[PDB]
Amino acid sequence: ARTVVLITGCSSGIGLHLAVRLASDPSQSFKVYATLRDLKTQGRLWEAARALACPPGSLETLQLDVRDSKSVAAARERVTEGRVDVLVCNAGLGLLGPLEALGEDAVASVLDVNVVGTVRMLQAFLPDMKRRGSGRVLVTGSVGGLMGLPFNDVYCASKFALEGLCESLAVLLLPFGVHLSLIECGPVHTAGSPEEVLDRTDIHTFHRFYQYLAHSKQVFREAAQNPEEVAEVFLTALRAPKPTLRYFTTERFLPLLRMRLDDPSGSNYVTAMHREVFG
Amino acid sequence: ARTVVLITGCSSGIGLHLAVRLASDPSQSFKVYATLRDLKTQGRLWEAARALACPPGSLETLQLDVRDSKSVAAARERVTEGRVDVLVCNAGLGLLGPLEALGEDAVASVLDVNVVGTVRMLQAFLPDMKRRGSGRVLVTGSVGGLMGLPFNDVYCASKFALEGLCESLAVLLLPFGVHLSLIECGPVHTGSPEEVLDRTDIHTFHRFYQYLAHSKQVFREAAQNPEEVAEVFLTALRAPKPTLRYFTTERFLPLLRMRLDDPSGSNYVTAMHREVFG
């Protein structure tokens, strides 16, 4: 029997490369259901699958809207095997800019996808795992879920939310034999405008926004990992006989994380992060 | 010139007691706009204010529903002084139960109130503070925003989210002269079995009973008076160099340390499972 894996958000980046990595593994032990919001974006996926010689029946695509629990329920029912051994919740959205420049619609959508979308997935798939006494849930995390990042207030909110969600569930799921883990990524190199931002906020906040964006570019140049490397961490977690709640894909944000975790008042972190970003 | 304070969720609990504490302060330095979702619930607030002899004009009430940016905007227009010196984001919702037993609208509602509610408030009042170069934001946090609690999966997600929102903002607001702090509270003193059993498995149902039993006992041991919590808001409010996080109690600090000492989460999960379920 193959290990049946369902992965959300497979049109690009981590989900794309994880799907083809598992499907093309020399062992032939994985059957991957790769989900996508829009079927028209599936070409990159199929090209990658072809180039990696994924064997027949190792990779299937499904349409999946994580905002719609009927779409989630229909994806569950397409799993012909009647189980999911590994669930990877990876579909997510970013939102970058001054808080007072963000549309309420955009805030609500980022929450609905990143947080409520993950809830919907766990609601649909955890019951069969709990009754079976087995199953693995892997959640794409971020360094932005571990520490606050300026101009990513709502993004960090959504990723911090997953930390809380997963940790709460993990406490309960321990004796069920169902294992949940976050994969904490730093910057990843994958494949609204500045004018509206400036129109919705003060000229000085915009300058702070520019400075943040310049620091972030430099962080990416020093530290960006690719999706192939991140995929290997998902593999490590899914193979571990006794997985931990968090895996770190990189060691590079650990000095900052220590500053945060060694001063619960948050004073050391806020000053240090302010210095890191704005000099 | 008085310190102008606007507080959300003042019909009871922390918001009520903080409003009356500031309004009745012997210094008389606070002008308090206490806001409530429905003004028809304002009785206990005003009865408390009268029992503490809050002077005329120390306290006003406004209707403010944090779920609606039109209501937030209209409340902002009522602040006659044309500034808020202290914004207290306090209105919040709980949600308790098996994840798979929770309705989608309840989940959406907790996030909308606890997270987007605070976003709405900050969007309305932060711009004037940033361009004045002064202002204090105080936000009601929870031990549930600092560590995951079983059967509070969505509640904890919403309080963790607040932590991330506020921390991100604090980093940016540092040079603008605007200071943001979270007030981390323990529990505060302020569906049928068959229906829950229908929506989950027998083993989860049993763990839920156990968590409810343990929680009853933590509450007797540890629940705080809202007066104490309000007093910690005032401590933070008057701090010369305010920090990001204040704790209202020492009780949960051992569990928190154990969480912070092991980033892998292995120590916390096992320890919290033992605390709750034996």
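Chain A uses Swiss-Prot numbers throughout; the residues present, in order, are 2-192, 199-286.
Quick check of the header: X-ray crystallography, 2.0 Å.
Placed from the backbone N, Cα and C atoms, the Cβ positions cover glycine too.
Listed in Swiss-Prot:
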BINDING   A:10-38, A:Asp66, A:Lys160  NADP(+) binding site
MUTAGEN   A:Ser135 to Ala  Abolishes phosphorylation. No effect on 17-beta-hydroxysteroid dehydrogenase activity
MUTAGEN   A:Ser143 to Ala  Loss of 17-beta-hydroxysteroid dehydrogenase activity
BINDING   A:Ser143  substrate binding site
MUTAGEN   A:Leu150 to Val  Alters substrate specificity
MUTAGEN   A:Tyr156 to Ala  Loss of 17-beta-hydroxysteroid dehydrogenase activity
ACT_SITE  A:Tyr156  active site, proton acceptor
MUTAGEN   A:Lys160 to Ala  Loss of 17-beta-hydroxysteroid dehydrogenase activity
MUTAGEN   A:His222 to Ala  No effect on conversion of estrone to 17beta-estradiol
MUTAGEN   A:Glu283 to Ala  No effect on conversion of estrone to 17beta-estradiol
MUTAGEN   A:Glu283 to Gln  No effect on conversion of estrone to 17beta-estradiol
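Sequence features, as recorded in Swiss-Prot, placed on the structure.
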| residue | record | DSSP (3 states) |
| --- | --- | --- |
| A:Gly14 | NADP(+) binding site | helix |
| A:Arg22 | NADP(+) binding site | helix |
| A:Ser30 | NADP(+) binding site | coil |
| A:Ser135 | mutagenesis position | coil |
| A:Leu150 | mutagenesis position | coil |
| A:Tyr156 | mutagenesis position | helix |
| A:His222 | mutagenesis position | helix |
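Looking only at the binding-site residues A:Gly10, A:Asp26, A:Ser30, the one with its C-alpha closest to A:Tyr156 (mutagenesis position) is A:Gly10. Spanning 6 unmodelled residues, the straight-line distance from the Cα of A:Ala192 to the Cα of A:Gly199 measures 19 Å. Filtering the recorded positions A:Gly10, A:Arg22, A:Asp26, A:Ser30, A:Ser135, A:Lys160 for a Cβ under 8 angstroms from any Cβ of chain B leaves A:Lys160, in order along the sequence. In sequence order, the recorded positions near A:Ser143 (mutagenesis position) (Cα within 10 Å of its Cα) are A:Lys160, drawn from A:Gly14, A:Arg22, A:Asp26, A:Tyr34, A:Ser135, A:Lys160. Long-range Cβ proximity for A:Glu283 (mutagenesis position), meaning a same-chain Cβ under 8 A and a gap of 6 or more residues, is found for A:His222, A:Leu263. For the binding-site residues shown (A:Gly10, A:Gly14), fewest C-beta neighbours within 10 angstroms: A:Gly14. Closest in space to A:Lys160 (mutagenesis position), of the binding-site residues given as A:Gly10, A:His18, A:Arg22, A:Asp26, A:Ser30, is A:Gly10, taking the CA atom of each residue. A separation of roughly 22 Å, to the nearest angstrom, links the Cα atoms of A:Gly14 (NADP(+) binding site) and A:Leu150 (mutagenesis position). Note on proximity: of the recorded positions A:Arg22, A:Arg38, A:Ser135, the one nearest A:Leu150 (mutagenesis position) is A:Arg38, by Cα distance. Fewest other C-beta atoms within 10 angstroms, among the mutagenesis positions A:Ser135, A:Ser143, are seen around A:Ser135. Comparing local CB density within 10 A for the recorded positions A:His18, A:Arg22, A:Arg38, A:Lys160, the maximum falls on A:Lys160. Distance between Cα atoms for A:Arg38 (NADP(+) binding site) and A:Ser135 (mutagenesis position): 28 Å, as a whole number. Taking Cβ-Cβ distances under 8 Å and a sequence separation of 6 or more, the neighbours of A:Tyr34 (NADP(+) binding site) in its chain are A:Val5, A:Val6, A:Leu7, A:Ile8, A:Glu61, A:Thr62, A:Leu63, A:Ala76, A:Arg79, A:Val80, A:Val85. All protein chains considered, the CB of A:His222 (mutagenesis position) has 15 other CB atoms within 10 Å. Here the Cα atom of A:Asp26 (NADP(+) binding site) is found 22 Å from that of A:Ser135 (mutagenesis position). Here the C-alpha separation of A:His18 (NADP(+) binding site) and A:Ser135 (mutagenesis position) works out to 25 Å.
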